[PDB]
Structures are given as C-alpha cells and as structure tokens.
Amino acid sequence: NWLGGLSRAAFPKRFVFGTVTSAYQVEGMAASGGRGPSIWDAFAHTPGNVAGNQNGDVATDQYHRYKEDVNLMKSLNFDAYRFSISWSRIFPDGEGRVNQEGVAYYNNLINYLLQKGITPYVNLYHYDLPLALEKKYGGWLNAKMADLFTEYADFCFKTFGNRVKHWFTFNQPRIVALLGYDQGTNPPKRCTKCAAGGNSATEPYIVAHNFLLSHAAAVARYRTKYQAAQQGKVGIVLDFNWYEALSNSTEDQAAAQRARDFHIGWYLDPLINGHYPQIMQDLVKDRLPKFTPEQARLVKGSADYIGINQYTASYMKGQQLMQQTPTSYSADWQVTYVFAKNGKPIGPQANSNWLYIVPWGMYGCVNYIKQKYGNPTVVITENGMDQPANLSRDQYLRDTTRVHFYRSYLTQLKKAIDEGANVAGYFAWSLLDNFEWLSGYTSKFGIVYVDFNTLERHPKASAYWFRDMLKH
Ligand SMILES: OC[C@H]1O[C@@H](O[C@H]2[C@H](O)[C@@H](O)[C@H](O[C@H]3[C@H](O)[C@@H](O)[C@H](O[C@H]4[C@H](O)[C@@H](O)[C@H](O)O[C@@H]4CO)O[C@@H]3CO)O[C@@H]2CO)[C@H](O)[C@@H](O)[C@@H]1O
Ligand SMILES: [Zn+2]
C-alpha cells in the first residue's frame, strides 16, 4: 500500500510532523513593508550570481497569501510549521529602529497558525544577515555579532515568546561557513582567491566560532530573562549528511569518522561536550579558535534540542594523514568523496547534483548521534528532494519520486526511533516550491507546486501522501 505501513501510529505518541520554509525563500515583499535589505538581496540582484538572474523580491508571495498557505498545511494534517523571521524585516538596519509593519506581519502569521491549531517552530536566522550589519561590522567575522544577535533575539522573545514556545537560533552555520567563506559561492563571497577578499583556511573557523558564541549568548539571555515566564525552548539547526566508509579498512573507517567530525562534530561537540572535536584540534591547530573555560561552559548544554537537516550520504575513502600547508576548511579533512561502491552508485540523484537519494543515510545519521552524543533530543528539521525546471504543471504534480523518497526516508527514521533514538519530530523541506538560493526557481523542493507566473498553489502527490499518512 502506498503508505508502506506508515501512519501516526507508527511513530511515538505526540511525535510532531511539519513542513518548512525560510523567510527570503518564500515571503517576497523583499523591499516593501519596511523591510531593509539582507546580504541575499544584494547578492541576488547582482547579474550572474543566481540562475536566470532571479531573486526573492516576490518569491512565493507568502507575505500576502499566508492564510492560504496555513489553511493548506492544516488540510494536509501537519501539526507544526517551521519558518524563519527575517532579521532585516524587524530591524531594517539590523539594530536600532524597529519596523512595526514587519512586527505586525509575524504577529498575524503566528496568531493565524495558533488559531488553526498549527504549532510555530521559529528560526531567528536563515542566511539573511541585514546588509547594514555586513557593511558596518563585517558580519560573522566580527565577535560583536554575539551582542547584535542577542539583542535581536531578545526583541523576538519579548514580542512573540508569549505565543512561540519552540525557537531555533541558526540554520546550517556549516553551510554559511563553507559557501560564504571557504568556497566563496554564497554571500559575502569570501575565499582565498575571491574579489571580496578572504582566506579559506581561517575564516570558516572564525565564522563557526562566532555562530556558536552568538547561539550561546542568545540562549543565556532567553534562560536568564524569558524562560521562567514563557516556558519555551531554544535549539539550533545543523546540516548532517551521512558518511559511510568505502571499505572496512582502518584508513577508510578513519576517513569516514573524520568527515563526520568536521561536518557535524564541529558544532555538536561544542554544544554537547563543550569542546571542538579532537581531530579538528589536532589538524586545524592554531587556525581553530579556542573557547575559554567560561565560553565553553556557556556553549555546552545551550541547545534544548538539536535540529538536523538530513538529505543525503557519501562514501569516504581515506589516505595516510599528511602534514600539509593549510589551504581550506574543505582540504583540512584529508578525505576523498566516493559516490559508488562495488560498481554501483550510492543512489540516484535528485535535480540538485549534491543530492543523492540514500534513505539509509537517515538511519546512519540518527543512530550515530544517538550513540555518540548521549542520545540528545533531535528534531529532523528538513528532509526532501527537488524536481528540475521547465516541467508542465501535471509533471510537477505527479511527483512519484518524492513520494518514494519520503516513504523510504521516513521508514529509515522509524527504524532508528524504534531502536531508541530520541527524535521528537520531523519536518519536510519544503511546504512550497520556492527560491532555491543559487538555483533560483530552477529547483522545485515543495510538496505543494507553485506556478511562478500566476503564484497559484497546487498540492502535489507527495502532499496527498502526507495528508493520508498523517490523518488523526
Ligand atoms: O537545498 C535544500 C535546502 O536545504 C538546506 O541547505 C542545503 C543547501 O541549500 C545545499 O547547497 C547544501 O549542499 C551541500 C551538500 O549537502 C554537501 O553534500 C556538499 O558536499 C560537497 C563538498 O563540499 C565538496 O567539497 C565535495 O567535493 O563534494 C561534495 C558534493 O557532493 O556540499 C554542498 C554545498 O556545495 O545542502 C544543504 C543541506 O545539507 C537549507 O536549509 C534550505 O534553505 C535549502 O533550500
Ligand atoms: Zn502580493
């Protein structure tokens, strides 16, 4: 049967199911309603940066249509919605003056969600640094971000936290560090060779450290000032793709473990254990910042739950660890990616070249965090796959591959939960086809189709799959 035995009965009592968007990717009204620009507005408006020179000026226009989109998610039997607040829609300059029209939007959205029985899970940040903060402070290169982010977070707690009980600070700080400061392909476009400046060997580590210190500072503010009255929770969202040793050789098994540590341990060891992974300390040395005892104690235990964005898996091949002139965060891992074993690909690709469909990676990741980190509370905060551009509406709606994707991946998550993993919830990326960063509107991740000419919504087969699976 097309549910493959899945239903709410197959998951723990009170397990949360939701869908996900992010502000810049869906809201639109990027330069209206008092919103100031983010680094993504500037980047997207530069010819050549985004597929087709597209941007998020209008996106899906959820700003005007949010009640339609909330009605739809409720009709599909989801319990929750993960979205983000645009920092520059609240503070157009990232600090100082509040945009009251921006505040009213998020109030109206949160209030409508609650009216319809949908739980808001709110990200404070999803790549969209106010452009004014980038220009004035140097963004995440500046330790002052901890203060700036904490004052922003404080405002959001004060204004929405009587209603919002489930917060996240950041989304995929690894991707910000990697693409913004190692490869220099997302804003601020920094890297060793880059026109904007940078250093691929040092800046990614500086950025990650500042995200960890800012997270900790915002959570300390929540706990000391807001928690007693509001009784909510604050976590963080981390990407984790699975790495499987290519063979059972000592060097391949080591390479796979190195990859895990440089990918997810980079953030989880500080958040769980109060220090960076030992291998990163050993290999990155002076280029890895050192937490003071006081900082490490602020960071450790600072996430009420760990959000994991889980998409894909790779095989890892090792090598003897070499003394190397430092070049980049990526090269520091000393591993070789491999995408076939025994002459067979690890899985077929979705539209995005990096996205290999490997449902057992979901089990790998969840089991791994269970066994390594003392079984912390984990929320699967994104999981999904994309269709290519230029299909007909009916081709988009017959998303048989995405249906198979969700059934397989959710079966593997169920496998890990049944083995004892402390997973509290699962969220599909995305509710709607949207602005997919460098891919623009050329990558379709939604369970709901969006016609980008007319802005009409049409639920795909995968939306109906969820509605059937999730009926109460
Ligand atoms: O895209 C959907 C959604 O997910 C969230 O972010 C995505 C990013 O949008 C996407 O760019 C990112 O891609 C990663 C990928 O996961 C890695 O596997 C891949 O690894 C590289 C490695 O860096 C190279 O050194 C090596 O040579 O090859 C491999 C490629 O096979 O690196 C890419 C970045 O290039 O994946 C994220 C999720 O993990 C966001 O939250 C959401 O907003 C996005 O829309
Ligand atoms: Zn509109």
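We number chain A the way Swiss-Prot does; in order, the residues shown are 33-504.
Structure method, as recorded: X-ray crystallography, 2.0 Å.
Just so it is clear, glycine is given a Cβ too, placed from its N, Cα and C backbone atoms.
Positions annotated as active site, nucleophile by Swiss-Prot: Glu414. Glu414 (active site, nucleophile) falls within a strand segment according to DSSP. All protein chains considered, the CB of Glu414 (active site, nucleophile) has 23 other CB atoms within 10 Å.
In Swiss-Prot, a mutagenesis experiment is listed as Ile207 to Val, annotated with the note Increases KM for substrate about 5-fold. Increases kcat/Km values 9 to 24-fold depending on the substrate. According to DSSP, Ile207 (mutagenesis position) sits within a helical segment. Around the Cβ of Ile207 (mutagenesis position), a 10 Å sphere holds 15 further Cβ atoms from the protein chains shown.
Cβ neighbour count for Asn218 (mutagenesis position) (all protein chains, 10 Å cutoff from its Cβ): 20. Swiss-Prot lists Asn218 to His among its mutagenesis entries, and the accompanying note reads: Decreases KM for substrate about 2-fold.
Recorded in Swiss-Prot as a mutagenesis result, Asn273 to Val carries the remark: Increases KM for substrate about 5-fold. DSSP assigns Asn273 (mutagenesis position) to coil, not to a helix or a strand. Counting only residues at least six positions away in the same chain, the Cβ atoms of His295, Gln342, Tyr343, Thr344, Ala345, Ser346, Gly393, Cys397 sit under 8 Å from the Cβ of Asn273 (mutagenesis position).
Swiss-Prot documents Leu470 to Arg as a published mutagenesis change and attaches the note No effect on KM. Within its own chain, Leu470 (mutagenesis position) has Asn81, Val82, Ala83, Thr217, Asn218 as residues 6 or more apart in sequence whose C-beta sits under 8 angstroms from its own. According to DSSP, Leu470 (mutagenesis position) sits within a helical segment.
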If the criterion is a C-beta within less than 6 angstroms of any ligand 1 atom, which of the mutagenesis positions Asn218, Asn273, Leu470 pass it? List them in sequence order.
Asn273
Measure from the CA atom of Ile207 (mutagenesis position) to the CA atom of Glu414 (active site, nucleophile) and give the result in Å, rounded to a whole number.
14
